[PDB]
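Below is one structure, written out as structure tokens; the observations come after it.
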Amino acid sequence: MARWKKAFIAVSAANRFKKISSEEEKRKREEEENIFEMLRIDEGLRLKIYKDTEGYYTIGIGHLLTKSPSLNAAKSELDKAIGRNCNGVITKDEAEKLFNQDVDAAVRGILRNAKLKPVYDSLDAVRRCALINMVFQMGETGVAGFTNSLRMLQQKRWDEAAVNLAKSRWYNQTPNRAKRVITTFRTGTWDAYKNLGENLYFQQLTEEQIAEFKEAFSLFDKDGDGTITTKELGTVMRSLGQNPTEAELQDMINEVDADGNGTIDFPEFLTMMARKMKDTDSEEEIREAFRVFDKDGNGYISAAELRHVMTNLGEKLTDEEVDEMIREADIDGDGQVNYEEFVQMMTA
Ligand SMILES: [Ca+2]
Ligand SMILES: [Ca+2]
Ligand SMILES: [Ca+2]
Ligand SMILES: [Ca+2]
Ligand SMILES: [Ca+2]
Ligand SMILES: [Cl-]
Ligand SMILES: [Cl-]
């Protein structure tokens, strides 16, 4: 009995980890798309290896491959970054992944730089893109030299920062881009990029129930240290056919990690399982879980489909114990578990 419910809870918990962060991930995807369109306007998106202004081999949205004057060296760095034999050509989606990686690295570099981190932190989401844009162009050290303008940006003196930014060699050497970047700092809007791009862009519980939740928790907490880490959550999500990024996994953890200590303990897991979910019925969660068990969607959980879920979850069971679980849930005797039989098993 416990075996069905422990698996059901774990499967439902996986679904809740995802659902609870889904609005934050929509926001982050939209922000990433915005800065992608921004830098694509300013640096282009090239699918073939090319030479930048300094003569270095680059690809995608200004992704520097090597400073060696060797095309072979460039192709080898490209193949390593992408994970396939590209012969100097990539796809749009590959360039987007490269770009997302360069954005994350730019942010990491910004936050390691004592001159840049306070300004960046103080900026709103659109203005942070302007600062990242400058880092793409000239590097952290170059941007950190803008000492007076950075202070004005930190202090929200938008019009004066804009005046001062325009008095730089940066602006003289590349004024069309600097104008757009400066407008972005000054207004906190995408006005300098919208019209380019034809305006398509930039828009209380029983002892037995507790025991079952603990059992489900242990399928995540595989080392038994009493906590679920980002890495333990990723291991479960992947065995169930998801492929979240590290950042998504970190957001799922953070949203449930009420005491802020970086991992999810059993009390935070219970709280998560008690939460009111947005637009989802209770039948919605049983239906959702049933579809995980019924891999081929024919409306019947077979012994081999159950076998897989149990293996994917790490609920270690013999083939005979899995057959026993089907028989226990089987009411009509066809040797499979249909939806109503599933409902019955979970509601008891
Ligand atoms: Ca300055
Ligand atoms: Ca653990
Ligand atoms: Ca915690
Ligand atoms: Ca099936
Ligand atoms: Ca049946
Ligand atoms: Cl701001
Ligand atoms: Cl001043």
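Please read every residue number as a count from 1 along the shown chain.
Header entry for method reads X-ray crystallography, 2.1 Å.
Cβ atoms are placed via backbone N, Cα and C, with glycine included.
Positions annotated as active site, proton donor/acceptor by Swiss-Prot, on the basis of experimental evidence: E43 (among others). Note: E43 (mutagenesis position) has non-local neighbours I61, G62, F136, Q137, i.e. same-chain residues 6+ apart with C-beta under 8 A of its own C-beta.
Taken from Swiss-Prot, the feature active site, proton donor/acceptor applies to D52 (among others). For the recorded site, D52 (mutagenesis position), the DSSP three-state label reads coil. Close to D52 (mutagenesis position) in the fold, though at least 6 residues off in sequence, lie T58, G62, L64, each with a CB less than 8 Å from its CB.
If you look up Swiss-Prot, you'll see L64, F136, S149, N164 marked as substrate binding site. Taking all protein chains in view, 20 other C-beta atoms sit within 10 angstroms of the C-beta of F136 (substrate binding site).
As a published mutagenesis entry, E43 to N (Swiss-Prot position 11) appears in Swiss-Prot alongside the note: Loss of 84% of enzymatic activity.
Where Swiss-Prot documents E43 to Q (Swiss-Prot position 11) as a mutagenesis experiment, the accompanying text is: Complete loss of activity.
The mutagenesis experiment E43 to A, F, H, M or N (Swiss-Prot position 11) is recorded by Swiss-Prot, whose note states: Complete loss of enzymatic activity.
For the mutagenesis result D52 to A, N, S or T (Swiss-Prot position 20), the note given in Swiss-Prot is Complete loss of enzymatic activity.
According to Swiss-Prot, the mutagenesis experiment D52 to C (Swiss-Prot position 20) carries the annotation: Nearly no effet on specific enzymatic activity.
According to Swiss-Prot, the mutagenesis experiment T58 to H (Swiss-Prot position 26) carries the annotation: Facilitates transglycosylation more effectively than hydrolysis; covalently bound substrate. Reduced to three states, the DSSP call for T58 (mutagenesis position) is strand. Residue density at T58 (mutagenesis position): 21 other Cβ atoms are found within 10 A of its Cβ, drawing on all protein chains shown.
All chains included, 19 other C-beta atoms sit within 10 angstroms of the C-beta of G62 (mutagenesis position). For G62 to F (Swiss-Prot position 30), Swiss-Prot lists a mutagenesis experiment annotated as follows: Almost complete loss of enzymatic activity. The enzyme is destabilized by 1.5 kcal/mol.
Among the sequence features in Swiss-Prot, the mutagenesis site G62 to A (Swiss-Prot position 30) is noted as follows: Almost complete loss of enzymatic activity.
According to Swiss-Prot, the mutagenesis experiment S149 to I (Swiss-Prot position 117) carries this note: 500-fold decrease in enzymatic activity. Following the DSSP three-state reduction, the secondary structure of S149 (mutagenesis position) is helix. Neighbour density for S149 (mutagenesis position): within 10 A of its CB lie 23 other CB atoms from the protein chains shown.
In Swiss-Prot, a mutagenesis experiment is listed as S149 to V (Swiss-Prot position 117), annotated with the note 50-fold decrease in enzymatic activity.
Looking at Swiss-Prot, the entry for mutagenesis of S149 to F (Swiss-Prot position 117) says: 10-fold decrease in enzymatic activity.
Taken residue by residue with DSSP, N164 (mutagenesis position) is part of a helix. Around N164 (mutagenesis position), the same-chain residues at least 6 positions away in sequence with a Cβ under 8 Å from its Cβ are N148, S149, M152. In Swiss-Prot, the entry for mutagenesis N164 to M or F (Swiss-Prot position 132) states: 2-fold decrease in enzymatic activity. The structure shown retains the original residue.
Looking at Swiss-Prot, you'll find the mutagenesis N164 to I (Swiss-Prot position 132) noted as follows: 5-fold decrease in enzymatic activity.
Where the chain is interrupted between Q203 and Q204, 9 residues are left out of the deposited model, and the two C-alpha atoms stand 45 angstrom apart.
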